[PDB]
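K.L.:
The structure under discussion is supplied below as structure tokens; questions concerning it will follow.
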Amino acid sequence: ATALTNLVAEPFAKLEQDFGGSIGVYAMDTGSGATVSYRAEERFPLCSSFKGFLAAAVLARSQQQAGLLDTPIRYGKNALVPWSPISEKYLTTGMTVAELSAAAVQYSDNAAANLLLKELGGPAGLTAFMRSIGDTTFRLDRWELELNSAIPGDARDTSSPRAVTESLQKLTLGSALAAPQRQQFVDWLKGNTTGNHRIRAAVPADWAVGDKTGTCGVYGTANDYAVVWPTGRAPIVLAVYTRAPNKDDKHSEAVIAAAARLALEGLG
Ligand SMILES: *C(=O)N1C[C@H](NOS(=O)(=O)O)CC[C@H]1C(=O)NNC(=O)[C@@H]1CCCNC1
């Protein structure tokens, strides 16, 4: 007999009831192949969460272009947009691709993301990268900060929890990247600073987590995806995305953490 997915799903529906919006979740146990899935194929805005995949695309490019990560990007004052706390410190010198990648992932730096997008051929180049690993759902169409509009019914700048989880697994645990690049992606995710109240809040403190968050600031739209390494166990990959119908519907980090907890608890 197969899983009773109605029973797996029920607590997400109650959670999203109180939240006033939609919650989408996919979780993969790479030990058993067990999954938990709730609106897992619906589209949600990526917001800043595309930046993890951007860092992976940079790493892929570095496989073809020796020393790419070492390359300085010396930018002007018009690179600087709000929520760029690292790239704003280094206007007088520039930053390396590696530093920009770390800042995009770990501080969600907007200008760093835009600079790296430019290096990879814009939103379309990142999307092409995702298509190269078999992700047909992911799309990045716009730049920072327009990509955060999160307009209900707009497919631009969205993915699904399932596609995000599958692509994250391929890139962090699978061999989609060479081993050095894969470990670098994992290390960047593990050093994220913005995720303490989201998936990480649902995970025992002695288990390593890498994650990337997103918060569009409108339409109750926010998210997190992660790899979790339980001690002496196969890792778990999961994604939690939210959205809501009114522009002034609040996002909730507590709802993300609660959903993560329901997904992690429900595996296998
Ligand atoms: C990403 O979604 N970002 C970047 C930054 N860090 O948040 S997170 O760590 O990724 O969650 C701040 C949130 C956000 C972002 O760029 N905010 N700005 C905006 O989205 C504009 C203002 C608010 C309305 N949308 C446009």
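We number chain A the same way Swiss-Prot does; the residues here are 22-289, in that order.
Determination method: X-ray crystallography, 1.6 Å.
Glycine is no exception: its Cβ is also placed from the backbone N, Cα and C atoms.
Copied straight from Swiss-Prot:
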BINDING   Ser69, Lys72, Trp104, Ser129, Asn131, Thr234, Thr236  beta-lactam binding site
ACT_SITE  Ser69  active site, nucleophile
MUTAGEN   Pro103 to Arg  Increases catalytic efficiency about 40-fold with respect to ceftazidime and reduces catalytic efficiency about 10-fold with respect to nitrocefin; when associated with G-239
ACT_SITE  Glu167  active site, proton acceptor
MUTAGEN   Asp178 to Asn  Reduces thermal stability of protein
MUTAGEN   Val239 to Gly  Increases catalytic efficiency about 40-fold with respect to ceftazidime and reduces catalytic efficiency about 10-fold with respect to nitrocefin; when associated with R-103
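Burial and contacts for the listed features, if you can.
P.N.:
The DSSP secondary structure for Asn131 (beta-lactam binding site) is helix.
Within the same chain, residues at least six positions away from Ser69 (beta-lactam binding site) with a Cβ under 8 Å of its Cβ are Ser129, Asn131, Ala134, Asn169, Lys233, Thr234, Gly235, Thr236.
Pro103 (mutagenesis position) is surrounded by 10 other CB atoms, counting those within 10 A of its CB over all protein chains shown.
DSSP assigns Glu167 (active site, proton acceptor) to a helix.
There are 25 other Cβ atoms within 10 Å of the Cβ belonging to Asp178 (mutagenesis position). DSSP classifies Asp178 (mutagenesis position) as coil under the three-state reduction.
Long-range Cβ proximity for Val239 (mutagenesis position), meaning a same-chain Cβ under 8 A and a gap of 6 or more residues, is found for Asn169, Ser170, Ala171, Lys268, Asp269.
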K.L.:
Which recorded positions from the set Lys72, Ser129, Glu167, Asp178, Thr234 come near ligand 1, judged by a Cβ under 6 Å from any of its atoms?
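P.N.:
Near the molecule: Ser129, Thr234.
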K.L.:
Going by C-alpha distance, which of the recorded positions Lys72, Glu167, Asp178 is nearest to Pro103 (mutagenesis position)?
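P.N.:
Considering only the listed recorded positions, the nearest one is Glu167.
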K.L.:
With every protein chain in view, how many other Cβ atoms are within 10 Å of the Cβ of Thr234 (beta-lactam binding site)?
P.N.:
27
